[PDB]
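**Student:** Input: one structure, supplied below.
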Amino acid sequence: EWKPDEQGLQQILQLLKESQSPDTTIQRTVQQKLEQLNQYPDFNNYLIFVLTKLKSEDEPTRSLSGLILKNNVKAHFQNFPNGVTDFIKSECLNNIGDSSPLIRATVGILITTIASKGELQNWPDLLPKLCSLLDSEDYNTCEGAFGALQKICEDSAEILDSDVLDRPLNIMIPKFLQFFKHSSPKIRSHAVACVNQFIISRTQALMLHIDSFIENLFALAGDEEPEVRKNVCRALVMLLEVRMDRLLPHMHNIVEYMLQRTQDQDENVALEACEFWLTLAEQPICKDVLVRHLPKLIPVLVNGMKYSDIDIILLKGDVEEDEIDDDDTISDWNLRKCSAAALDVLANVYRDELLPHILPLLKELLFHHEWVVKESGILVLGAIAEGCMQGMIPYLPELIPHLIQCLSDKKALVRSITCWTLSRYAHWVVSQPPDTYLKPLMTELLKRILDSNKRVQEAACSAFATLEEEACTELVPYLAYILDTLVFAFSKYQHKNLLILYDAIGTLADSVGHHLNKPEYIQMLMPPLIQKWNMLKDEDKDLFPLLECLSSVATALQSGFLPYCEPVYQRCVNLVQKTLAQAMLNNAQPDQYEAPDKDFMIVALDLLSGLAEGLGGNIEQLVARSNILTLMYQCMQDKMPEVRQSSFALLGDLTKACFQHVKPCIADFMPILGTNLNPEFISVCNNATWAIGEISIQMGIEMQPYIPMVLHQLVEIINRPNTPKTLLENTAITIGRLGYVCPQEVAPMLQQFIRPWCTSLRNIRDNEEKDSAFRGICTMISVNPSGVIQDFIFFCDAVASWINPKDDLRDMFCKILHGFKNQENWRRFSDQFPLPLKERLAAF
Amino acid sequence: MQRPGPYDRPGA
């Protein structure tokens, strides 16, 4: 037992009363008084006392007392004395069934946070207490017990699944299932909500009972209560993903019931139902079980893709046309998003088979006079595009012109979704004669880039970037107009849209390439970019996209970038240097210095490597005057994989040109580069192989010692078929380059790498990397034919992969083929290939 | 990598 003193109790009640004042100064001052009184050992005990024994006090005061006790728990429970902790536990369990739903909710969260803050083994009797209390004859105790149980199961599923308190679930799951029968709908909702927490974990206590679970779940399917239907749909989604075998016998009835729920009047029930279509489309059996239901399902999903009245109001689409929280509200998942995504995945799985069901609906929506219906039709046409392109093509000559008209529609929403749909059909648009569809499309899209409405602007920029990626060189005749409008966009845009504008400009540079290097384009594009570059300070996060954009420009312009190089270069160095400095400082004293944002040095290395790539030898007079070398060395010493990746990329680029200044540091680079290679941080390993290739081909025969330490690691990488194709291809390329410059160490290894070397390099398009790698393998076979006797078929395949190679490479292949045809076998090898490859071999 | 879309799930 414990008792309060009257004056202290009354002072605490007065503070709780004053905590409800509208005056923020009163709130702050009484919060301060409370934070001070928290020092009192039994303050929390008075607080629970107000929550529980003073039934005479008004419910808001009691509720807030409970909530602030919950905060005190979360912050300080570890230093509560045992007496008050026991009082809290016992008393809140005594009042878990209090009449007021508000009091019962506060007590529920208080119990939940006590149990979560401590370990359940700090309160071992809690679960038996709640389980036994579920059997209450009084309703309120039962309801509160089950509510707190639901919260505990949601917060603490894993700890309940552990051996902690002797597998409690083994008794609870039979209990919860037994309460699916309960008369009160709220109790049934709690029961299903609790059981649902243990489906995805595949908890044995439940999976030992899935038959009873699904039987009672179907017995419960017909409930009137929206919460019950919500939780039943959620349970069936999870069970589909996990224990699909049991659901499969009843899949037809489950599908029909879940479609009925997809049409449910309550929006939450409908959303839960739509998740069923998304998850089912991911199971391999979907294309066989759901076909019979498509004619009933597609019209439903389509009908679900209309905006709700609430979305139309929030989007202000209702308004004539002559913010951040708006986005927060719209973006959040809803029935429209989910229906569109479900239709998208259904399109991906059924492809042309789904077209004859949706197309009659689509050709009604597209030309409907209600703008909401038209908008949903545009969204439908855009959603199925990716999966259904091959069957949709015949109608594009008819639809694309109307979509291009819709880009001029009065309603902003129609305009935006039209931009996105045309983006989805960009590839087919590009395939056609430019003057027929591409030029009108880009004209309208650029007119919308400067639209009045910001989401229209964002949609237009995204669509134009995708269209550029499809168009590539097709853009060049229109490049003046593209640049004019984009650089005008800088003068209009605002920060939220400015990053997608950067996306558009960077994509333009990437797709156009050296064609962008004209004086008018340079003096039109650069001034605003360097204006933003001067505007931003080194600490601004908005600097990440800009540099990520600028690098593209810098490479696309190649030497044309030179007048703007030096101030960029210098700053780009300083950034990484700073991030290194603080980083090591943070490593020395984490309390004195926080870990700096690695993204600055990552993007700085990326931009600097791209700058070296673009400028070639012209960057030598800068890197000679810089500490850059040491810095990137440290960047490859750093454990973080991204900086290692970026620094090896920069090493490769500074090796393509200006290697003469890198060379003295090779003795320091190579040991750590080879060491970093093998652990196979996929991107880091890939760049490490490629850097080894560059530095080896630069070094020549002088590379003697660095070959053994890398070659064993490289062939070990080739030993792993799990390597992604790019990494393995570059490993083979660098093996070839090493075999070219230093054969003697590679001489034993031909048999170990030639086969995957062939199967990888046969699919790279005859560039200088492939040229040097094949030169290397030719050198290797000339040095050791014995290593490829059992593998000449792979050599023939690799040599045949070349389409009209250089004359000297052709002669090397020719001479070595006429060599090992003598040194039947060559005829049989060439017979393994189709007419083209065999003919190429014969011509050689 | 991929651009914003109309049916993108929060927490891409």
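We number chain A the same way Swiss-Prot does; the residues here are 12-333, 371-871, 875-895, in that order.
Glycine too: its Cβ is placed from the backbone N, Cα and C atoms.
The domain 'Importin N-terminal' feature in Swiss-Prot is assigned to A:41-109; the stated evidence is sequence analysis. Under the heading of mutagenesis, Swiss-Prot lists A:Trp468 to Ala and annotates it as follows: Abolishes interaction with the ADAR nuclear localization signal. Abolishes ADAR nuclear import. Listed in Swiss-Prot as a mutagenesis experiment, A:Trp738 to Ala is described as follows: Abolishes interaction with the ADAR nuclear localization signal. Abolishes ADAR nuclear import.
In the displayed structure, how are the listed features positioned relative to their neighbours?
**Tutor:** Taking the Cβ of A:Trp468 (mutagenesis position) as reference, residues of its chain lying under 8 Å away and at least six apart in sequence are, in sequence order, A:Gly430, A:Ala507, A:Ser510, A:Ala511. DSSP assigns A:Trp468 (mutagenesis position) to a helix in the three-state reduction.
Taking Cβ-Cβ distances under 8 Å and a sequence separation of 6 or more, the neighbours of A:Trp738 (mutagenesis position) in its chain are A:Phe696, A:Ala697, A:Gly700, A:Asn778, A:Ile781, A:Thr782.
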**Student:** Using DSSP, break the domain 'Importin N-terminal' (A:41-109) down into helix, strand and coil residues and give each count.
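**Tutor:** Counts, helix then strand then coil: 52 helix, 0 strand, 17 coil.
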**Student:** So 37 residues are missing between A:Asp333 and A:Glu371 in the deposited model; what's the C-alpha distance in angstrom?
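**Tutor:** Here the endpoints' Cα atoms lie 21 Å from each other.
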**Student:** Ignoring the 3 unmodelled residues, how many Å lie between the Cα of A:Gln871 and the Cα of A:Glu875?
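**Tutor:** The answer is 12 Å, taken between the two Cα atoms.
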